[PDB]
Amino acid sequence: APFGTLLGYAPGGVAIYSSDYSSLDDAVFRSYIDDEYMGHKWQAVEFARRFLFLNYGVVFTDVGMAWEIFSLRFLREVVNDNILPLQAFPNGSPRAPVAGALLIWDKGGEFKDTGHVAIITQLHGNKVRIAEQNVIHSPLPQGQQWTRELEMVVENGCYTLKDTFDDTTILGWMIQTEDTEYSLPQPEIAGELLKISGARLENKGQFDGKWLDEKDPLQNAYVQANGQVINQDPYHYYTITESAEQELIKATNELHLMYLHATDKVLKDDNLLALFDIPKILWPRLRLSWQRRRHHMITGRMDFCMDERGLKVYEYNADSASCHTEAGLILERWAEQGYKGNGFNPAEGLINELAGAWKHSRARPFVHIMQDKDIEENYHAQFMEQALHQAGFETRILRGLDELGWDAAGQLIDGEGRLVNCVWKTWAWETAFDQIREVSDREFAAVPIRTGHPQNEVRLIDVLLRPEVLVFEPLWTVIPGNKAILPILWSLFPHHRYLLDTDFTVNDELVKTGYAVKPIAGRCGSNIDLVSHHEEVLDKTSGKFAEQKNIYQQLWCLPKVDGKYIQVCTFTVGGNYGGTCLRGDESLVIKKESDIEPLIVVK
Amino acid sequence: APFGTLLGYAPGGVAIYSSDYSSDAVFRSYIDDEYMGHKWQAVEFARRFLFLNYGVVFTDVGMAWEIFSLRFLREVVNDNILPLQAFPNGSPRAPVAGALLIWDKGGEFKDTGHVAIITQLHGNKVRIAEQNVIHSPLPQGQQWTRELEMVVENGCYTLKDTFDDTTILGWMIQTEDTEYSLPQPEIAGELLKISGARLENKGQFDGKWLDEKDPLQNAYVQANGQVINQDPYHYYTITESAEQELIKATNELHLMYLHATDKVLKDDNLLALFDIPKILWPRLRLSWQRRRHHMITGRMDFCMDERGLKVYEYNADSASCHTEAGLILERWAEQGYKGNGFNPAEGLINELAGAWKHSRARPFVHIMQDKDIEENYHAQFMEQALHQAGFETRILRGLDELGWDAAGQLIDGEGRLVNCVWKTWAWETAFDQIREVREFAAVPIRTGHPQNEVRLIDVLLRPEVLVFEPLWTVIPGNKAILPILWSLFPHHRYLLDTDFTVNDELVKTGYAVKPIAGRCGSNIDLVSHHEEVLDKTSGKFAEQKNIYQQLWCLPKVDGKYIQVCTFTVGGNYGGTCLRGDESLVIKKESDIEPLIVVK
Ligand SMILES: NCCCCNCCCNC(=O)CNC(=O)[C@H](CS)NC(=O)CC[C@H](N)C(=O)O
Ligand SMILES: Nc1ncnc2c1ncn2[C@@H]1O[C@H](COP(=O)(O)OP(=O)(O)O)[C@@H](O)[C@H]1O
Ligand SMILES: Nc1ncnc2c1ncn2[C@@H]1O[C@H](COP(=O)(O)OP(=O)(O)O)[C@@H](O)[C@H]1O
Ligand SMILES: [Mg+2]
Ligand SMILES: [Mg+2]
Ligand SMILES: [Mg+2]
Ligand SMILES: [Mg+2]
């Protein structure tokens, strides 16, 4: 049957289409049910997820290949962002494969690389019936709600299934419950596959002069701020196994959910929100932003620590994040100029990933881009405008605020006399939050913004907080961006493998392990204080946030490879993994002036 | 400045438009799916300000002065209810900024009254931001319309308006602090009495007073001939005071009811009390979330009299008697009424059309009714509203005309895909078809069948089909919610103590036993405080769970027991009607009584 042909339904009346493409017949491939993404039309995963959502209102995180599903340990309940537990069971197990359970196949034979995922509709005395997409492309029998039957075998309490193929491996089934009995543990990876490795290029004088094309305005923009220099030794680059990246993608999609699951919890209790030191006048605004703009986050960066010790996360820059051009364009150019290998730059598709985000965002036709007057932010801004243009939107880059002004009534318009109602800022939300605390001793009934002024002096706050102006990133991003959320994440996912015990007061265990003091609203590594268990200040950086609240996070020093400390950074575009990049530095603390270290994933 | 001209903004960037009409749906002001008011009255700005700045809103009200009588506020993002206090102009409680300032109708603010927002409080005056008082631009960047003179004498704060014939009721603050505040006003039971009357038997109803060549009117006749009740020359009346009361009571209980629904769907232990097949629960939740604002109409059962105003149930699901108060009674009054009074359910047809316009319903709506000449006009009365709303309709009587195609897609007796459906059928009926059956992995509906034999669930629970009323409505329409409303709003003036067991209290006051998912007064058991069964009705729900509601027998005016019913159209009062009965139990076979409101 043709691609998209309704072949029939599964229990509850869930459609099953023919995913049969054909070299004889890009965003339209996204399957959505309202604002919730189901998958890719019409893979096995898309159906599996849509089945669970339409029938149980739950969904499993984003996954590259279907076989990967078997490694997940939880599902998300949509209507409340609540996380439920998911258990795994091997083929041939005491825990019986009940109807509604997930059945996963491992890449192999009939499912060479992708693997497979299906749903069990009904169990029997010696056979189970299942529903699945992308494996059968012919219209099912009228009324039959299952695509294939599988010979089950019950022996002394052990349920085993035999597929209808002779070259496929049925991993097992998955059930949503707290009863861990008979289940398999959460797969931890071999630390050795997580270590960072350094390497060098054959110095054929590849980066001796103008290797960065200055014809390209974007690259020339980069130079204007950094010249023809990415990092000290441009002939040296690090690498990570494909196994390691997979891990990163995994830990990125998972921590994203966790972060939102906690963001949603904080906005549901004034006792927690009260900890982020955010102007009480904005609380209602935060909650509204969280509710109506739940899926509007464009991108964010996650700081990690990776090596033999395992993978841990330092912070999640969900509000403002740079380094997009670096791992995005410069490195591509770097590789294109000097890397003659088989590896690949993990951020070689960030621009495209962004355009996709913007297309599916509800941003308006014309988007004013707000940046500071730092020539250092010119390329970051132009890098995004490019993505925006690729998405089709129209833009105009605003440098500073001198161009803004109000009409007679009080409407926010730009220099050319146009109305500003949708902006993408490079400005941190915290900066706007400060223009509020300046006049904190006044009793204002609402956020103190100007809708008019003699000198026509517009302020950052007089824009981002102007009700009818749509902003990216959404206001709620400030919550998962504030480090005050770490203690809560630990409180919610205690002892999680990617987490570090964090608290507002140097508790007891932090003491015996050492810890890092970090301002909740900081960044660029400012005012960071590392204290080991021997109560010795391993390092201390200055900064302006020296007067904010702090949080204490169990120490977990960055690894040192080839004379530098290497931190790993993954990107999140629209909630899913978007790429990776390294940030090396002489000190344990990555600061603003750290360098970008070329990275190549090898197989 | 002409209509809808931006004059300026209030603190927080809340626009203020010129509501100069001198220069029909287009007038509704929204912010997303949430209603803000009528463009561009005072109430509109006041509400939009509270929603934009604090994420809260206040219930629908006829006039602005009516705000002062409210005692709650709804926080959108969580459908949670917040307490609101009212203070008189001259109260020790200073009028802080962000508070509502209500003007009682009078002088400059004749019949409407008025409401504004206190932006900044000084020491000798205050500044406010209103909307329907001016109509000219505001000074460049001025975030306030007027400054009012505040006088402070011995702990008390007073305010003088700029007009000499206006009356300032006071301000309102959302606080738990109840000091200095005004207790919620109550109405003298004497105005709540239901009076009886009679028309001049000039012989106006002795023959064919029903047009009959009006598909609707005729439809009605095919089921009941030319009769509405026993004596067409007798009617009842209620004061405008009582109607406004009935309206206030409706709007409030509606919110109260959804607050309980939102709660029920957030706690498994609670939802478990309704006996709704677990398999559906996820659907229920999903429905509440996505269909929150898609309810079209519901009906409330009230006991009104000197004693006060109590509500028995809220038929949020399968309504009824719409045509009655809606049309027939209009043909009644038109035909035989002379007085100045009016029918409280006249513009019901328009209220529904309005609700339908703003519903997200698909373009072609299939109307599903059972095969009873009785439900015909109810279905055809609704169809007319849809048509006035611009939607296309096709009435399906029974499930025979339906069928599937090769793939398994639902279609009507003309091969058209059925995707939008307004049902008269009760959701509980569908639920039963699920109880009839295996450890099914989902709602057991059919997508194919040898005889092409479709069932009710095979339609209502089919994903791509958009049903009205949405699934979540079965919660507020299930009597199990009563015990919860009591737990949430203890001794609320409109609620009656209800429990799933005859607690001590009920025993002393007497009670009514009623099946949680029943209707039409089926299996109703009324026991007195003497412990004597006052009345009993048999029924088809005898076996399901019950709840006990403290007895509170309907009044008896002119030989019959009069019960009052209010309609809800889009979560707001849509009209009123009566239902008399020889007995204390209103049933499916009870008559409708012409109701007239007089001032
Ligand atoms: N001849 C022109 C006279 C113009 C008088 N303008 C005085 C304005 C005064 N204060 C107001 O307009 C507020 N008016 C109101 O109270 C009115 C009545 S339709 N009600 C509505 O806005 C309905 C709101 C709606 N019921 C809701 O619930 O939000
Ligand atoms: N718990 C920790 N253990 C060891 N080093 C840490 C820890 N937390 C932070 N650091 C170091 O400090 C730097 C700054 O902390 P980070 O969490 O990224 O905040 P930001 O960059 O926003 O200031 C990191 O890049 C890392 O090198
Ligand atoms: N607490 C009560 N005290 C006295 N009569 C009651 C009480 N509750 C219900 N009734 C009577 O029983 C009838 C049926 O109850 P109701 O709550 O409307 O359920 P339904 O009409 O759906 O069966 C009402 O119309 C009313 O006359
Ligand atoms: Mg960092
Ligand atoms: Mg940071
Ligand atoms: Mg009822
Ligand atoms: Mg009733």
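Chain A residue numbers are taken from Swiss-Prot; in order, the displayed residues are 10-34, 41-618.
Looks like X-ray crystallography, 2.8 Å, at least that's what the header says.
Cβ atoms are placed via backbone N, Cα and C, with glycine included.
Per Swiss-Prot, the features are as follows:
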| type | residues | note |
| --- | --- | --- |
| BINDING | A:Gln58, A:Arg64, A:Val78, A:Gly79, A:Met80, A:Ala81, A:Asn149 | glutathionylspermidine binding site |
| BINDING | A:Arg316, A:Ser335, A:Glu392, A:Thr446 | glutathione binding site |
| BINDING | A:316-318, A:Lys498, A:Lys533, A:539-540, A:568-571, A:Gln582, A:603-605 | ATP binding site |
| BINDING | A:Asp318, A:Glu330 | Mg(2+) 1 binding site |
| MUTAGEN | A:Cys173 to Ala | No effect on amidase activity |
| MUTAGEN | A:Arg316 to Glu | Loss of synthetase activity |
| MUTAGEN | A:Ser335 to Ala | 3.6-fold decrease in GSH affinity, 1.6-fold decrease in spermidine activity, and 1.3-fold decrease in synthetase activity |
| MUTAGEN | A:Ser337 to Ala | No effect on GSH and spermidine affinity, but 2-fold decrease in synthetase activity |
| MUTAGEN | A:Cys338 to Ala | 10-fold decrease in GSH affinity, 5-fold decrease in spermidine activity, but no effect on synthetase activity |
| MUTAGEN | A:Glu391 to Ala | 2-fold decrease in GSH affinity, 60-fold decrease in spermidine activity, and 10-fold decrease in synthetase activity |
| MUTAGEN | A:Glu392 to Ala | 33-fold decrease in GSH affinity, 13-fold decrease in spermidine activity, and 6-fold decrease in synthetase activity |
| MUTAGEN | A:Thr441 to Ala | 3-fold decrease in GSH affinity, 21-fold decrease in spermidine activity, and 17-fold decrease in synthetase activity |
| MUTAGEN | A:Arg538 to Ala | 6-fold decrease in GSH affinity, 2.4-fold decrease in spermidine activity, and 4-fold decrease in synthetase activity |
| MUTAGEN | A:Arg598 to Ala | 10-fold increase in GSH affinity, 9-fold decrease in spermidine activity, and 15-fold decrease in synthetase activity |
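Listed recorded positions: A:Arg64, A:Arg316, A:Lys533, A:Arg538, A:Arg598. The one with the lowest count of other Cβ atoms within 10 Å of its Cβ is A:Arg538. With respect to Cβ neighbours within 10 Å, the recorded positions A:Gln58, A:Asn149, A:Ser335, A:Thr446, A:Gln569 differ, and A:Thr446 shows the lowest count.
Distances between the Cα of A:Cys338 (mutagenesis position) and those of the recorded positions A:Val78, A:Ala81, A:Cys173, A:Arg538, A:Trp571 are shortest for A:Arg538.
Cα-Cα distances to A:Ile605 (ATP binding site) place none of the recorded positions A:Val78, A:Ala81, A:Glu392, A:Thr441 within 10 Å. Among the recorded positions A:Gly79, A:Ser337, A:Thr441, A:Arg538, A:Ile605, the residues whose Cβ lies under 6 Å from any atom of ligand 2 are, in sequence order, A:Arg538, A:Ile605. Measuring straight across the break, from A:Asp34 to A:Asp41 at the CA atoms, gives 14 Å, with 6 residues left unbuilt in between.
Long-range Cβ contacts of A:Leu603 (ATP binding site) within its own chain (separation 6+, distance under 8 Å): A:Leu545, A:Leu553, A:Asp554, A:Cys572, A:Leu573, A:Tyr580. All chains included, 20 other C-beta atoms sit within 10 angstroms of the C-beta of A:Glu330 (Mg(2+) 1 binding site).
Ranking the recorded positions A:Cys338, A:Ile605 by how many Cβ atoms sit within 10 Å of each one's Cβ puts A:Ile605 at the top. Cβ neighbour counts within 10 Å, taken over all protein chains shown, single out A:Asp318 as the most crowded of the recorded positions A:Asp318, A:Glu391, A:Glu392.
Distance noted between the C-alpha atoms of A:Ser337 (mutagenesis position) and A:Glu391 (mutagenesis position) is 10 Å.
Taking a Cβ cut-off of under 6 Å from any atom of ligand 5, the recorded positions A:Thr441, A:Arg538, A:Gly540, A:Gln569 reduce to A:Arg538. Long-range Cβ neighbours of A:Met80 (glutathionylspermidine binding site) (same chain, at least 6 residues apart, Cβ-Cβ under 8 Å): A:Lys122, A:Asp128, A:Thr129, A:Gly130.
Neighbour counts of Cβ atoms within 10 Å were compared for the binding-site residues A:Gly79, A:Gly540, and the top value is held by A:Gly540. Rounded to a whole number, the C-alpha distance linking A:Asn149 (glutathionylspermidine binding site) with A:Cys173 (mutagenesis position) is 29 angstrom. When the recorded positions A:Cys173, A:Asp318, A:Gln569 are compared by Cα distance to A:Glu392 (mutagenesis position), the shortest distance belongs to A:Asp318. Taking A:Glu330 (Mg(2+) 1 binding site) as the reference point, none of the recorded positions A:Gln58, A:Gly79, A:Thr441, A:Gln569, A:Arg598 has a C-alpha atom within 10 Å of its C-alpha.
Per-site Cβ counts within 10 Å over the recorded positions A:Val78, A:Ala81, A:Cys173 peak at A:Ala81.
Neighbouring residues of the recorded glutathionylspermidine site, listed in sequence order and excluding A:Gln58, A:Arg64, A:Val78, A:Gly79, A:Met80, A:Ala81, A:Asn149, comprise A:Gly54, A:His55, A:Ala59, A:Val60, A:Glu61, A:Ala63, A:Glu83, A:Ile84, A:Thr129, A:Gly130, A:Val132 (Cβ within 8 Å of the Cβ centroid).
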